[PDB]
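Just below is one structure, and these are the notes that go with it.
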Amino acid sequence: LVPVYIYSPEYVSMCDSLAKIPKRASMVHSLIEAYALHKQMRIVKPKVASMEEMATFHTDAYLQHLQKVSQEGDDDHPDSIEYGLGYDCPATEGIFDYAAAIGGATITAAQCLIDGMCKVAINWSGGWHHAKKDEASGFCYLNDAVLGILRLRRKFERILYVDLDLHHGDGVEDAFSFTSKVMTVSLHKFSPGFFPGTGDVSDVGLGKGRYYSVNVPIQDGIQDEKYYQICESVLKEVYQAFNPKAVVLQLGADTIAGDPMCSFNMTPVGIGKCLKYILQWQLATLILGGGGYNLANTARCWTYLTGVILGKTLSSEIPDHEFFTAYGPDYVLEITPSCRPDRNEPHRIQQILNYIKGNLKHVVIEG
Ligand SMILES: CC1(C)CN(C2CCCC2)C(=O)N1c1ccccc1/C=C/C(=O)NO
Ligand SMILES: [K+]
Ligand SMILES: [K+]
Ligand SMILES: [Zn+2]
């Protein structure tokens, strides 16, 4: 009945010292607390993932290296480039403990869902969708989403992964590209040179998992109304075809107006509609964060979305709390779209939606 909120103060402090999103975890929790939403959720301390648990996806070689690099530094390991630790992923001290923590939180959340403790479980500090079995990528050192999905698989036969981060959820897709037991759906920017380069609509999966990857390439400047049309259209077709028994949902807020990535023009309202549409399915649902590099906007978003999970309307005025000054100059929860044009031509969108419709026919007709 009541949603699980994965949290400890240690877990947040550990996530706070992540490069490129400093003190983001704190800000997010701090604003959730300040709207008193934790009062209406079951707060669960996350476990730390054991090596065995992390080795369910990642290779022993990779985890071992990650561990070494974490204690010392980068300077006596030029082996690091082989395991994806470059400028994109710094080989900084402590990172193995951060990984194990994050992977633990997501595993814990999936465990809560197996046990019947809740229908919804939340870990906003997760969503590291780019990490590969033996390679870090795009500031993701460990694919917590994949670990959660593998945990959920103990109870739930088919699982749906939905990735609303700006970036293509490539790590997660890759991990399940050859299976039909997990369906991956990603909406993302797809443009020459834009990371990670993958996820065109023709990306459908391989072998037994052909048609059990979905990818919606979207261009700059999309806003709430159009994104939800696209999202609801695709998710309708997926629910019918795939009939999932559980859901993992990545809600990276780097789509939000005023993000440094400066690509989509979304507000949390729009993402909320997509969230609502998944929640009405009444399935076991694991909620994850991800990207989001305007930190205040990222906290506004994920707080607002916690609201929608609980069914509460939050007040426009931002409550006073530790980080009040970051919400300047207007000190409200709502985010205003930028005045940039929507580069998504409606013909090209209709071709994309139909192509996907057709791909999902093959899921039904080959059942
Ligand atoms: C290192 C960060 C993650 C931070 N960052 C900020 C800093 C300045 C403004 C953009 C990036 O562009 N990064 C990236 C660098 C290389 C590859 C990928 C990403 C983004 C990944 C992502 O969004 N996943 O959902
Ligand atoms: K995505
Ligand atoms: K798949
Ligand atoms: Zn992203």
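We count from 1, first residue shown onward.
Keep in mind that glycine also has a Cβ here, set from the backbone N, Cα and C atoms.
Other C-beta atoms found within 10 angstroms of the C-beta of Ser26 (mutagenesis position) number 18, with every protein chain shown included. Quoted from Swiss-Prot for the published mutagenesis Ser26 to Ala (Swiss-Prot position 39): Enhances the deacetylase activity.
Look at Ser26 (mutagenesis position): DSSP puts it in a helix. Quoted from Swiss-Prot, the note on mutagenesis experiment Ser26 to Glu (Swiss-Prot position 39) is: Decreases the deacetylase activity.
Mutagenesis annotation in Swiss-Prot: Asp88 to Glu (Swiss-Prot position 101), described as Partial loss of catalytical activity; the structure shown retains the original residue. Under the DSSP three-state reduction, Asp88 (mutagenesis position) is assigned to coil, being neither helix nor strand.
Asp88 to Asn (Swiss-Prot position 101) appears in Swiss-Prot as a mutagenesis experiment; the accompanying note says: Almost complete loss of catalytical activity. Sequence-distant neighbours of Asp88 (mutagenesis position) (same chain, 6+ residues apart, CB-CB distance under 8 A): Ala136, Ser137, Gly138, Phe139.
Quoted from Swiss-Prot, the note on the mutagenesis of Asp88 to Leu (Swiss-Prot position 101) is: Complete loss of catalytical activity.
Annotation source Swiss-Prot lists substrate binding site at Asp88, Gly138, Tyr293, citing experimental evidence.
Contacts of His130 (mutagenesis position) defined by a Cβ separation under 8 A and a same-chain sequence distance of 6+ are given as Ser137, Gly138, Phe139, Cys140, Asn143, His167, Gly169, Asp170, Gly171, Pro196, in order along the sequence. Record note (Swiss-Prot) on the mutagenesis of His130 to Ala (Swiss-Prot position 143): Loss of catalytic activity.
The active site, proton acceptor annotation in Swiss-Prot covers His130.
A coil conformation is recorded for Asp254 (divalent metal cation binding site) in the three-state DSSP classification, outside any helix or strand. The Cβ of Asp254 (divalent metal cation binding site) lies under 8 Å from the Cβ of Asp165, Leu166, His167, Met261, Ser263, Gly290, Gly291, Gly292, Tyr293, each on the same chain and at least six residues away in sequence. According to Swiss-Prot, the divalent metal cation binding site annotation covers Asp165, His167, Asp254.
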For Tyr293 (substrate binding site), the number of other Cβ atoms found within 10 Å of its own Cβ: 19
Shell list (divalent metal cation; ref centroid = CB of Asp165, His167, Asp254; cutoff 8 A): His129, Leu166, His188, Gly252, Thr255, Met261, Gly290, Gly291, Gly292
Recorded positions whose CB lies under 6 angstroms from ligand 4, from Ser26, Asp88, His130, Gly138, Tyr293: none
CB-centroid shell, 8 A cutoff, substrate site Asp88, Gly138, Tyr293, site residues removed: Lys20, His130, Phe139, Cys140, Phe195, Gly291
Among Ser26, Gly138, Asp254, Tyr293, the recorded positions whose C-beta sits under 6 Å from ligand 1: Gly138, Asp254, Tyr293
